[PDB]
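Comments concern the structure below.
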Amino acid sequence: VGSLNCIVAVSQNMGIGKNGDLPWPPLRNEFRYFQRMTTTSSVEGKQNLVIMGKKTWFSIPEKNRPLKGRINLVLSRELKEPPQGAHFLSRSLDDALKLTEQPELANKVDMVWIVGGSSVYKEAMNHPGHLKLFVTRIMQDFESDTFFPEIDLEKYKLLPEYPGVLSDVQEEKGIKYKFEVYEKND
Ligand SMILES: NC(=O)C1=CN([C@@H]2O[C@H](COP(=O)(O)OP(=O)(O)OC[C@H]3O[C@@H](n4cnc5c(N)ncnc54)[C@H](OP(=O)(O)O)[C@@H]3O)[C@@H](O)[C@H]2O)C=CC1
Ligand SMILES: *[C][C@@]1(*)=C(*)(*)(*)(S[C@]2(*)=[C][C]=C(F)C(F)=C2(*)(*)F*)[S@@](*)(*)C2(*)(*)(*)=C1(*)(*)[C@](*)([N])=N(*)C(*)(*)([N]*)=[N@@]2(*)*
């Protein structure tokens, strides 16, 4: 198993969700970027694992579930089996990560991507180790009910560039946004 990474899109006021959807109208090229970065392996014959919470799973349009070409694992302590379409179910972040180190998965998984929501991100971000955050900055305020945890800039360094990631400002439907990558190692 290779890298651990978080990926999120976040408004200026730290917003990630509202009423079970995103705070902003759909940005196709943002979703396209998410799909590309999560799906692309850097190895041959291995797949990336995506780890998400239960509400994140059900916020994905059913036609896009499971996220194709990735191993989809959902976190929940209430569910007793993976949701229709999902692959694995785990009861904690330690267990999903322990689970990747099984003979079954260990030589099948390249990257592991945590794709939301707030509690999964907070635990990973505050756990010692090598972790990168792929953060799309949505360059305005949007009314939100679910937020991204604080990024401690003393530990996470914004990288000045990264392969396969545009640095420049983008715009779709009158909303400007920008792709960033952060890295810690502690
Ligand atoms: N802008 C973006 O990049 C993103 C946006 N979103 C949006 O954000 C909001 C969804 O986020 P949020 O409410 O934070 O929900 P989550 O996706 O984190 O789901 C929360 C549920 O997941 C289960 N859960 C979460 N963490 C764990 C864990 N570590 N171990 C076991 N179970 C866990 C619990 O379910 P149970 O109670 O069954 O134990 C909890 O009630 C939605 O609006 C969504 O559309 C989601 C991802 C990214
Ligand atoms: C979690 C998420 C988004 S929600 C979402 C993802 C995939 C999909 F096919 C959908 F239909 C959908 F609504 S969009 C997004 C993210 C994350 N975690 N990161 C980024 N950059 N973008």
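The residues of chain A that appear here are 2-187 by Swiss-Prot count, in order.
Using N, Cα and C of the backbone, Cβ positions are placed for all residues, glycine too.
Copied from Swiss-Prot, the annotated features are:
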type    : residues                                               : note
DOMAIN  : 4-185                                                  : domain 'DHFR'
BINDING : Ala10, 16-22, 55-57, 77-79, 117-124                    : NADP(+) binding site
MUTAGEN : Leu23 to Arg                                           : Strongly decreased affinity for methotrexate. Decreases catalytic rate constant 200-fold. Decreases affinity for NADP and dihydrofolate over 10-fold
BINDING : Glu31, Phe32, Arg33, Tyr34, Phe35, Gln36, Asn65, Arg71 : substrate binding site
MUTAGEN : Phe32 to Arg                                           : Reduces catalytic rate 5-fold. Reduces affinity for dihydrofolate 9-fold; when associated with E-36
MUTAGEN : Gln36 to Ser                                           : Increases affinity for dihydrofolate about 2-fold. No effect on affinity for NADPH
MUTAGEN : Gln36 to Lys                                           : Increases affinity for dihydrofolate about 3-fold. Reduces affinity for NADPH about 3-fold
MUTAGEN : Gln36 to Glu                                           : Reduces catalytic rate 2-fold. Reduces affinity for dihydrofolate 9-fold; when associated with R-32
MUTAGEN : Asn65 to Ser                                           : Increases affinity for dihydrofolate about 15-fold. No effect on affinity for NADPH
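Recorded features from Swiss-Prot, shown on the structure.
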residue : record                 : Cβ neighbours (10 Å)
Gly18   : NADP(+) binding site   : 19
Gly21   : NADP(+) binding site   : 11
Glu31   : substrate binding site : 19
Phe32   : mutagenesis position   : 13
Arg33   : substrate binding site : 10
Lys56   : NADP(+) binding site   : 16
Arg71   : substrate binding site : 20
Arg78   : NADP(+) binding site   : 10
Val121  : NADP(+) binding site   : 19
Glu124  : NADP(+) binding site   : 14
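Checking Cα-Cα distances from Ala10 (NADP(+) binding site) against the recorded positions (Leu23, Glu31, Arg33, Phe35, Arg71) with a 10 Å cut-off leaves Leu23, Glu31, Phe35, in sequence order. Looking only at the recorded positions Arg33, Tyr34, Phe35, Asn65, the one with its C-alpha closest to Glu124 (NADP(+) binding site) is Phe35. In this structure, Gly18, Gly118, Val121 are the recorded positions from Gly18, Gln36, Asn65, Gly118, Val121 whose C-beta falls under 6 Å of some atom of ligand 1. Summary for the recorded positions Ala10, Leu23: the Cβ-based neighbour count within 10 Å is maximal at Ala10. Filtering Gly18, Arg33, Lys56, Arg71, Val121, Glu124 by Cβ distance to ligand 2 (under 6 A) retains none of these binding-site residues. Proximity of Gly118 (NADP(+) binding site) to non-local residues of its own chain (separation of 6 or more, Cβ distance below 8 Å) is seen for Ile17, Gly18, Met53, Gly54, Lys56, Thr57, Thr147, given in sequence order. Of all the recorded positions in the list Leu23, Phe32, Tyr34, the shortest Cα-Cα distance to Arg78 (NADP(+) binding site) is found for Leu23. On a Cα basis, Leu23 (mutagenesis position) lies 16 Å away from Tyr34 (substrate binding site). If you draw a 10 Å sphere around the CB of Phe35 (substrate binding site), it holds 20 other CB atoms from the protein chains shown. For the mutagenesis positions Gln36, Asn65, counting C-beta atoms within 10 A of each C-beta gives the highest total at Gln36. Here the candidates are the recorded positions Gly21, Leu23, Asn65, and by Cα distance the one nearest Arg33 (substrate binding site) turns out to be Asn65. Largest Cα to Cα distance within the recorded substrate binders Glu31, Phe32, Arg33, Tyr34, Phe35, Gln36, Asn65, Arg71: about 18 Å as a whole number. Checked against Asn65 (mutagenesis position), the recorded positions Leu23, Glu31, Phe32 differ in C-alpha distance, with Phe32 being the nearest.
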